[PDB]
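> The following block contains the structure, expressed as structure tokens.
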Amino acid sequence: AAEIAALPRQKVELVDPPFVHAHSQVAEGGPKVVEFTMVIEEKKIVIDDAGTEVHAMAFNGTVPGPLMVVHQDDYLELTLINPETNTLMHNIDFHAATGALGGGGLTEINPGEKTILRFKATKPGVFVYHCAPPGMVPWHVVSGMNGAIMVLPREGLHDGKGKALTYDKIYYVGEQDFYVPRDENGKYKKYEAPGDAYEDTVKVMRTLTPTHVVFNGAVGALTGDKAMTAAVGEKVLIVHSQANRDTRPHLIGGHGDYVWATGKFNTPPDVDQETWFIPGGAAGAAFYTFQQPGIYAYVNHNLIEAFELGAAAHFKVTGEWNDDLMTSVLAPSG
Amino acid sequence: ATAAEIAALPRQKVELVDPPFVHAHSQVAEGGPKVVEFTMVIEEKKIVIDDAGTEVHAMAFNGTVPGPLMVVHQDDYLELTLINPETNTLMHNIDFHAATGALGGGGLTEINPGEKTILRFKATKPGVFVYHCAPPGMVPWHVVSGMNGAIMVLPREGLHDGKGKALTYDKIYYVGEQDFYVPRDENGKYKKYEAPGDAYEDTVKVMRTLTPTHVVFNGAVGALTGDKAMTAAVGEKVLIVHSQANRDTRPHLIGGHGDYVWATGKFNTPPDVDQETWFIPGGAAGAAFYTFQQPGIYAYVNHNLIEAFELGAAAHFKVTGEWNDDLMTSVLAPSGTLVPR
Amino acid sequence: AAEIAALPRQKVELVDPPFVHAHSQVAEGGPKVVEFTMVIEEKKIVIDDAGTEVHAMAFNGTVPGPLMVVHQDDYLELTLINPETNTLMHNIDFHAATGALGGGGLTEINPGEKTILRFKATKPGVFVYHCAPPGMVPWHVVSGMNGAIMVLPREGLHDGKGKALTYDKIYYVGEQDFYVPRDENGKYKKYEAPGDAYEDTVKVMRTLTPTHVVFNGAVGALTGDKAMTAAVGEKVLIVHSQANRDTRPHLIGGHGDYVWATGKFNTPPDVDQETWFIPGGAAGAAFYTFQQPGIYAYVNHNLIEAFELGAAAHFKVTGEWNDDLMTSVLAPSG
Ligand SMILES: O=N[O-]
Ligand SMILES: O=N[O-]
Ligand SMILES: O=N[O-]
Ligand SMILES: [Cu+2]
Ligand SMILES: [Cu+2]
Ligand SMILES: [Cu+2]
Ligand SMILES: [Cu+2]
Ligand SMILES: [Cu+2]
Ligand SMILES: [Cu+2]
């Protein structure tokens, strides 16, 4: 702790998921204080094609909050702002951090306040962060107040046996379970302010059964034309977080070649995975090299959650077909 | 390979057998890459899933739930002829999690009743993998009506432990675990329908609760119990492959262990050892290797014991041989006095 | 045979969770027959602050039953007693044991009976044990009749790269799902005898949705004055079991530095974990060295189960704050 005042500072401009801000895989030079700013927004979001609304409580105005990237032993310095236009106290708990409830006990900010938190990123991996105000923990989390950080090793990613792993592209999929109340007639209810939905929401939460499970804040957010892109031969890192509930991601037509299912880079990755499992409260990352072009779906493989409740994204991959890997010998025919 | 080199390879036609058994195969591959041929007919049919006579309209690969296990080796080609008979009412296809491209084959295999297709893929990654039907717009409904199975892609050189020692099994069984979602009437009695389509709306409503009414092995409560128990002998090394295409499960052999478990099902990831209960996420298959050391009845269960013993996910193994008192012995059998209660 | 008959015998007095009876990490001497005695108590317990009560079926009178510690290749010899004051037959199944349904087939005792089972502890790890009477297995387990045992390697714990891990303190957290029926008004029912609750309880169980998920038998049992304690610099092993349902433990403000999430010490541990996953029917263990003082919460990180249904514990850790790891650069302010 002597001295951090002396270390280089670097200010980062955050971008909206599923993209990730600029960063280098291998650390250029020594330890830094890496600086981020996020503003909290409470706002209504519409989550499906029926006009269903949630009162979201959103870091940077998005669900999930943006991905922050630092290197191991960097200091992450966060300016967190709760504008006066908000109604609730908020804070932040980084699972990457050591002490004071992951920073939660040091960052309680009422509307009109700000705070600056610094922590040392001592363990490499992807980690969830989320709001956790005393007495209202799960309600902020399942109103979308969560995201993830990645803490890369200084030397960048490696497989289990020291071989370097370099990605071309990285995408951040935040999965969210939402619990939207229904009236006597089975229609989703609307409210005029976040606090008004509280009691009705807690009733649904206690059933443990979400009404929607979505990627990047809405059904179809990452589909069709809002689809993640790649090319045949590109190496893609997919970071996936779920702050509350388990998930089992699967790339339909592909694999996880290397999967840190626990999200922790000092634990050697599983290989050749069809479906991996990320427990509620954790983030995980999978590395894949695309081999075939076309549309891939990326899903939570409880297929009711994926296809009925919203948990499905697309990858659109360009390139030439490889008939050795797969071919239609006889097309469907009568 | 080019198409020219592929047409040159030896071809092997396999006759599939119903689960929990597995067709004849070799552990270590004899020779180089082959084209292994399988045929499956899809059958939509009513199945009875409990002793109360509860029905579902199953959508079954080869007429069973789960569909049969197909066994190939790494870098073989699997060539499937898939037939959807004109007596079925729905379109079907197949998605192999083992395959690369076109939604695991689903985008190339859409067949209406009266059609057939032939797909070929290269099995480039060793492990056990789920396959399932996946028709656009109707994906979970086909899967939770039983339209799923698994394949095993063995390493050329057979299985090894984490330290490259060979692990040779004497018997293999395949347990496919299925969550069903059977609608209930006013009186809480299970509904019956004429055709699969008639059950659709009411089934989706149950599915959205995420709560199955039955969780069964081999298509029915008690299917692998009593005289249908799996069998082994003391000293025998058994591989149990287990799949769940939709929902998590946590298998456990009551009275035994998983000595080597590929809980993710993938043989390049080293197995976990000495497991009491292992976890297979929905959408995957896993495999456990065990050597029986004690005779008697064992139960093999999903260890959410409500799913095992109330909803149906329990099977038996009956194991022959001599008892080992060093491993366990009753020092004092239940005894005492007969008291009022 | 003679060999087995001549082994030394050690009687161990059990202690209630979350504490653990005295033992040595490294075995002192060669194999022994370790003797334990447990009496089964069926009794009414209060599980929340609303006075909800359940008829518990408790090994040694506690939920969970106590942790038994032996080392690999010791024999565990258990005397299990079903007092004449009880109403139901009970038995025991050790997942650590080989044969006769884990011992369940050899230990079926009516009230007024006792039995003694010996088994060889051949595999190292933490393992669940639970009651399992034929045809009523889940009902005894979710009435609290489960615990865990720990079979230490002879050489004590290691990180698998061979380095010794020596803990200063060990705590045992047993997590229990309860399924308490409600009447027409939504108020939890009370019953005269445990048999009276059976039909109503099985109906709740079939929903797969617990009414309460608690640590150490009640909401708040390990919070406030009953928090687990440690100091900065101490190494703590937390053994956690769940006999029926999955859990995802997380130390808020900390990590699992080494986690045997499967509970088996010949499988090398995961490292740097944020949240780990223990499937229903298993026990796991996490090893952590505290670095910061203060309150920590230890939770199931489905936060609805943690903060709404009861699955949250506290650690109170003494020592000096380390500003290098974390610091409030600017405290909450306008
Ligand atoms: O392979 N996706 O269900
Ligand atoms: O060990 N069977 O629950
Ligand atoms: O990090 N606590 O949820
Ligand atoms: Cu908040
Ligand atoms: Cu958290
Ligand atoms: Cu189908
Ligand atoms: Cu799939
Ligand atoms: Cu009992
Ligand atoms: Cu058990």
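In chain A, numbers come from Swiss-Prot; the residues present are 42-375, in order.
For all residues, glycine too, the Cβ spot is worked out from N, Cα and C.
Pasting the feature list from Swiss-Prot:
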type	residues	note
BINDING	A:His131, A:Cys172, A:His181, A:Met186	Cu cation 1 binding site
BINDING	A:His136, A:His171, A:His342	Cu cation 2 binding site
MUTAGEN	A:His171 to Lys	Loses nitrite-reducing activity
MUTAGEN	A:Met186 to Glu	Contains only a type II copper atom and fails to catalyze the reduction of nitrite
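Mind mapping these onto the model and telling me what they sit next to?
Reduced to three states, the DSSP call for A:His181 (Cu cation 1 binding site) is helix. For A:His181 (Cu cation 1 binding site), the number of other Cβ atoms no farther than 10 Å from its own Cβ, over all displayed protein chains, is 22.
Within 10 Å of the Cβ of A:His171 (mutagenesis position) there are 30 other Cβ atoms, across all protein chains.
In this structure, A:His171 (mutagenesis position) is part of a beta strand by DSSP.
Secondary structure from DSSP puts A:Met186 (mutagenesis position) in coil. Every protein chain considered, the tally of other Cβ atoms within 10 Å of the Cβ of A:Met186 (mutagenesis position) stands at 28.
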> What subset of the recorded positions A:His171, A:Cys172, A:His181, A:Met186, A:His342 has a Cβ sitting under 8 Å from a Cβ of chain B?
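The recorded positions close to chain B are A:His342.
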> With 8 Å as the upper Cβ-Cβ limit, not reached, which of the recorded positions A:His131, A:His136, A:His181, A:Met186, A:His342 neighbour chain C?
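It is A:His136, listed by sequence.
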> What is the one among the binding-site residues A:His131, A:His342 whose Cβ has the most other Cβ atoms less than or equal to 10 Å away?
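Answer by Cβ density within 10 Å: A:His342.
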> Given A:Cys172 (Cu cation 1 binding site) and A:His136 (Cu cation 2 binding site), what distance in Å do their CA atoms have, once rounded to a whole number?
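Roughly 11 Å, rounded to the nearest whole number.
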> Under DSSP, is A:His131 (Cu cation 1 binding site) part of a helix or a strand, or is it coil?
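Reduced to three states, the DSSP call for A:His131 (Cu cation 1 binding site) is strand.
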> Including all protein chains displayed, how many Cβ atoms other than that of A:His136 (Cu cation 2 binding site) lie within 10 Å of its Cβ?
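Around A:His136 (Cu cation 2 binding site), other Cβ atoms within 10 Å: 31.
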> Compute the centroid of the Cβ atoms of A:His131, A:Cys172, A:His181, A:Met186, then list the same-chain residues not in that set whose Cβ lies within 8 Å of it, in sequence order, for the Cu cation 1 site.
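Leaving out the recorded residues gives A:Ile81, A:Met98, A:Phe100, A:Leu129, A:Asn132, A:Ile133, A:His171, A:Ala173, A:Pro174, A:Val182, A:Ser184, A:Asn187.
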> Tell me the Cα distance separating A:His342 (Cu cation 2 binding site) from A:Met186 (mutagenesis position), rounded to the nearest angstrom.
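The separation of the Cα atoms works out to 24 Å.
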> Please report the Cα separation of A:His171 (mutagenesis position) and A:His131 (Cu cation 1 binding site) in Å, rounded to an integer.
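Between the alpha carbons of A:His171 (mutagenesis position) and A:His131 (Cu cation 1 binding site) there are 10 Å.
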